[PDB]
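Contents: one structure, followed by commentary.
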Amino acid sequence: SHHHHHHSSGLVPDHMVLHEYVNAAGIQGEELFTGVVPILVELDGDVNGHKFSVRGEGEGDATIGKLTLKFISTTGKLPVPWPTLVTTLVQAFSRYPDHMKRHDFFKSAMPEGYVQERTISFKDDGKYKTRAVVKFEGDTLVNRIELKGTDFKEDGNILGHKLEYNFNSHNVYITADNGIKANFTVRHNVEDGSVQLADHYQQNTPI
């Protein structure tokens, strides 16, 4: 009724390539994750009124907890730093040890999927509200997202693009909600050596 994911991310050279490593610890739909699974990501966003869209493609291998995703901004330059979109842009690919596969809400909701909603509050700055559908549509796992960002400072670390293009490791704590809830705090390195925290509040509902 309470476990975590450990997440590690590599961001590689408007465009971003993301390599993700995720495993669970702390304690029917699984058959779609035996192989390598193609992934499609679509995000439509508005931050302080700045509209943008992101499209991503890649594939995931949940038996080892690895994902590779390539993203492009289809509307030109992003109004926010790519690192701030990483957690929004598929926790079904987390590797669960055999002894706790019964807690894998994300795979067991498949193929029908789940709705994933978050509020992400950047400390001393604005917030994102996100709503996503994560599901299989044929042989492909899709993550379809609407993101609304509000209350950001124009000279802050987000709209001012002061975050380093890298990503730290995090623990994502998960408990049963007939869905799940999760809470965690992301740490973003800032170009002046400070850290920008981003509190994540998440609720997932099966479809």
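Numbers run from 1 along the shown chain.
Looking at the header, which is where the method is noted, we find X-ray crystallography, 1.9 Å.
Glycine residues also receive a Cβ, built from the backbone N, Cα and C atoms like all the rest.
Among the sequence features in Swiss-Prot, the mutagenesis site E20 to G (Swiss-Prot position 222) is noted as follows: Suppresses the 399 nm excitation peak, leaving only the longer wavelength peak at 475 nm. Close to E20 (mutagenesis position) in the fold, though at least 6 residues off in sequence, lie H7, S8, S9, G10, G60, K66, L67, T68, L69, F93, each with a CB less than 8 Å from its CB.
Under mutagenesis, Swiss-Prot gives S169 to P (Swiss-Prot position 147) with this note: Increases fluorescence at warmer temperatures such as 37 degrees Celsius. Secondary structure at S169 (mutagenesis position), taken from DSSP and collapsed to helix, strand or coil, is coil. If you draw a 10 Å sphere around the CB of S169 (mutagenesis position), it holds 10 other CB atoms from the protein chains shown.
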Problem - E20 (mutagenesis position): secondary structure state under DSSP, collapsed to three categories - result: strand
Exercise for the section: Calculate how many Å lie between the CA atom of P13 and the CA atom of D14, with the 7 residues in between left unmodelled, and give a whole number. Expected result: 10
Exercise for the section: Between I27 and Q28 this deposited model leaves 16 residues unbuilt; compute the CA-CA distance across that break and give it in Å as an integer. Expected result: 21
